Amino acid sequence: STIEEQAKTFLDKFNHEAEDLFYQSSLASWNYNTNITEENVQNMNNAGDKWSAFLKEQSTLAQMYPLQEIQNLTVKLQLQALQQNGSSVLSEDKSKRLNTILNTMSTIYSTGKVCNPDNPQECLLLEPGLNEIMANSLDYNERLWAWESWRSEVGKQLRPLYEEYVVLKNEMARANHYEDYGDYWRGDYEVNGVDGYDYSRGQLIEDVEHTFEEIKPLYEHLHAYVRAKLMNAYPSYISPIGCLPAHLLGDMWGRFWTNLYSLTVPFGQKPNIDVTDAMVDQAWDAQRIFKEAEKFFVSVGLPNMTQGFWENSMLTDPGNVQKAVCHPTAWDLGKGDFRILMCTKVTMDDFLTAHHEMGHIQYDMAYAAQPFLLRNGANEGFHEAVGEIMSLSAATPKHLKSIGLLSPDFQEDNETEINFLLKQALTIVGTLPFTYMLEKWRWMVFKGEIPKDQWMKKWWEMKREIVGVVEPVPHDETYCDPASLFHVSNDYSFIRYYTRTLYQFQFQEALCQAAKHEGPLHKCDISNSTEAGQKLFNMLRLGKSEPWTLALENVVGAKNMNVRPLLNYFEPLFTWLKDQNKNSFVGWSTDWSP
Amino acid sequence: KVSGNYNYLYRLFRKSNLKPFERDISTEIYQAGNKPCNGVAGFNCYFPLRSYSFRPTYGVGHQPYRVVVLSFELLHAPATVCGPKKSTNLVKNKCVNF
Ligand SMILES: *[C@@H]1O[C@H](CO)[C@@H](O)[C@H](O)[C@H]1NC(C)=O
Ligand SMILES: *[C@@H]1O[C@H](CO)[C@@H](O)[C@H](O)[C@H]1NC(C)=O
Ligand SMILES: *[C@@H]1O[C@H](CO)[C@@H](O)[C@H](O)[C@H]1NC(C)=O
Ligand SMILES: *[C@@H]1O[C@H](CO)[C@@H](O)[C@H](O)[C@H]1NC(C)=O
């Protein structure tokens, strides 16, 4: 008959062979993680060579297969996912130039040197010493000195290399009969064949625009409070009518603001939750943290986590005999091998992050039942959102006091509520507008409407309107602060972060409003809420086999992304900001600048 | 085996469904596509017997397993195999039901 059965066995053989070979590759990676030897490097390089050859062969096989006559939804989605290969339909010269330019950009970023011009032989390096000299300093002459000298010797290979990248990616998409490569980034979300829910690529950016416009008053209030408290506590240089210059961003681009919360402490005469005595009294460790995570999963109602977490996964960091990185690593090795590797540490925020990684592991366990094409969510923002769901559930003091991390006579009064609402604000909305800026500017540069040297005005105009970040001296031809961000130079779709946080906030609202929880609205916890765990487990299993917007509107009630849940959890936050931002004028003037 | 147990090989493609007590030994490709194909594979020609995936560090539902089935026919030939029938004390010099 037709090629229906041929496509069926084609996808089946690809799924089997991909499972086997990708399992071997992840095995090589985990062998490197357990022990670093050059032979392990050669072995994983050989595994990658074999995997690349296999992927190219599969793409060549799938190239001819059509999509119009085959009407099976799952078959259509899997075939269109397999046919895509990336940058192989071009000419080889463009591909090799792309490889060389990306490699040299990675080299110039990794070894890009900047430190004190006083003692450069052995000083604080790029990280984390630069963080502790920018965000923990009293004078600003050296701070802005380092800030504006950072791009004077590195951005020279950041801006024009970015231009070569963007032109090569644009031409590749032209060969792919598309416009830009960020369109391919967002194309993982693509699904079609559902009446009424035709899904283009621009609705994502339009919805993101609406969500940020809804967010804007919240950051207006937040920056109003930050400016008021810094003028109350930092009378050193910044004028009472000025703004927040580039020497006071706290990070390399100003992402997290809990460190700057030190300059915005409302009340320090009231006690708050602390777990140091509670963690040094019963001797909490990674074993005990994982045991109480199991208890948390049981209380929520989710089923047990498989034995790969009790035996196969190394519970502790690899001692001191060897050396390896300790970034949060939740690895799904394959066929039921679920492992978590870190440099284990005990902290309430690290409690939340560990439960985030264990939520990743739970999601991996869920989607392990699916074939390789379906071994991922319909969107790439599902994993981090579902992991952080339980962390945001645990961001509230209620179940921390329930697990005995402090005495039960400690007051759960209004002050801790307000302070932790502001803490969540500084955690998320302190970086969301920067995400808006970078993603919009990168969409414009990928499409190519914006001249490469125009980024001086419009981008900074946003910094004059959305975040309140300026510079004592305007940037030069090769100052490319957006490229100073770590992920942009790593071939990352920088909108999937915002889509991920939208997903996590929507699911937080879904599990906070449908779980019959009352009292203070933030106090809702998914523990001891069976229906919340049941409905969450119903959702986090299928993957990409079905459209995601219908499921998203089922779980929460939103056809697409929306920050209405974000302000729903932040309704106490918004009320407190309105309670505090009535003393004087709020906002900044665009014309005035230092 | 720590590096894998793939000495055997499982058959996946048989163009005709089987009945009780039937085996398959042939490795002929399931030529569902009418395009020319014989012997060496090619356009839509996939080998029936697919490889394995078996190692001790696996998780759930992927370890090597053994299955046996006990079967027998019903009395058409004289009954041949059955176990012992439980007995009891035999008793001496005392009235019982022999
Ligand atoms: C790594 O391998 C070396 C020799 O191959 C051995 O001495 C060392 O103990 C191993 N370390 C780990 C963590 O496996
Ligand atoms: C695709 O074919 C399978 C046959 O196994 C069927 O179960 C499924 O419903 C089909 N897809 C749709 C969308 O109906
Ligand atoms: C299944 O859940 C029970 C109860 O929580 C637990 O004791 C058991 O260890 C779990 N099974 C595995 C394989 O972890
Ligand atoms: C839910 O029940 C568990 C025991 O089943 C208990 O430890 C927990 O405290 C309960 N939840 C709350 C919010 O008290």
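Note that chain A is numbered according to Swiss-Prot, with residues 19-612 shown in order.
If you check the header, you will see the structure was determined by electron microscopy, 3.5 Å.
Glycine residues also receive a Cβ, built from the backbone N, Cα and C atoms like all the rest.
What Swiss-Prot says about this one:
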{"type": "ACT_SITE", "residues": "A:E375", "note": "active site, proton acceptor"}
{"type": "BINDING", "residues": "A:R169, A:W477, A:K481", "note": "chloride binding site"}
{"type": "BINDING", "residues": "A:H374, A:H378, A:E402", "note": "Zn(2+) binding site"}
{"type": "DOMAIN", "residues": "A:19-607", "note": "domain 'Peptidase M2'"}
{"type": "MUTAGEN", "residues": "A:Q24 to T", "note": "Increases slightly the interaction with RBD domain of SARS-CoV-2 spike protein"}
{"type": "MUTAGEN", "residues": "A:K31 to D", "note": "Abolishes interaction with SARS-CoV spike glycoprotein"}
{"type": "MUTAGEN", "residues": "A:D38 to A", "note": "No effect on interaction with SARS-CoV spike glycoprotein"}
{"type": "MUTAGEN", "residues": "A:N330 to Y", "note": "Increases slightly the interaction with RBD domain of SARS-CoV-2 spike protein. In sACE2.v2.2; increases interaction with RBD domain of SARS-CoV-2 spike protein; when associated with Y-27 and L-386"}
{"type": "MUTAGEN", "residues": "A:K353 to H, A or D", "note": "Abolishes interaction with SARS-CoV spike glycoprotein"}
{"type": "MUTAGEN", "residues": "A:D355 to A", "note": "Strongly inhibits interaction with SARS-CoV spike glycoprotein"}
{"type": "MUTAGEN", "residues": "A:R357 to A", "note": "Strongly inhibits interaction with SARS-CoV spike glycoprotein"}
{"type": "MUTAGEN", "residues": "A:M383 to A", "note": "Slightly inhibits interaction with SARS-CoV spike glycoprotein"}
{"type": "MUTAGEN", "residues": "A:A386 to L", "note": "Increases slightly the interaction with RBD domain of SARS-CoV-2 spike protein. In sACE2.v2.2; increases interaction with RBD domain of SARS-CoV-2 spike protein; when associated with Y-27 and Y-330"}
{"type": "MUTAGEN", "residues": "A:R518 to G", "note": "Increases very slightly the interaction with RBD domain of SARS-CoV-2 spike protein"}
- Query: Once the chains shown are all counted, how many other Cβ atoms turn up within 10 Å of the Cβ of A:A386 (mutagenesis position)?
  - Reply: 20
- Note on the structure: What DSSP gives for A:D355 (mutagenesis position), in three states, is strand
- Note on the structure: Same-chain neighbours of the chloride site, Cβ within 8 Å of the mean position of the Cβ atoms of A:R169, A:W477, A:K481 and not counting those residues, run in sequence order as A:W473, A:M474, A:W478, A:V487, A:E489, A:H493, A:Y497, A:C498, A:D499, A:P500
- Query: Applying the rule Cβ within 8 Å of the centroid of the Cβ atoms of A:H374, A:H378, A:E402, what extra residues of the same chain belong around the Zn(2+) site?
  - Reply: A:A348, A:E375, A:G377, A:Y381, A:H401, A:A403, A:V404, A:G405, A:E406, A:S409
- Are there residues of the same chain, six or more positions away from A:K31 (mutagenesis position), whose CB falls under 8 angstroms from its CB, and which are they? none
- Message: Taking only same-chain residues 6+ apart in sequence, whose CB is under 8 Å from that of A:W477 (chloride binding site), what do you get?
- Response: A:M455, A:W459, A:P500
- Do the recorded positions A:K31, A:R169, A:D355, A:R357, A:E402 include any whose Cβ comes within less than 8 Å of a Cβ in chain B, and which? A:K31, A:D355
- Task: Could you find out if DSSP has the residue listed as 'active site, proton acceptor' as helix, strand or coil?
- Result: helix
- In which DSSP state, out of helix, strand and coil, do we find A:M383 (mutagenesis position)? helix
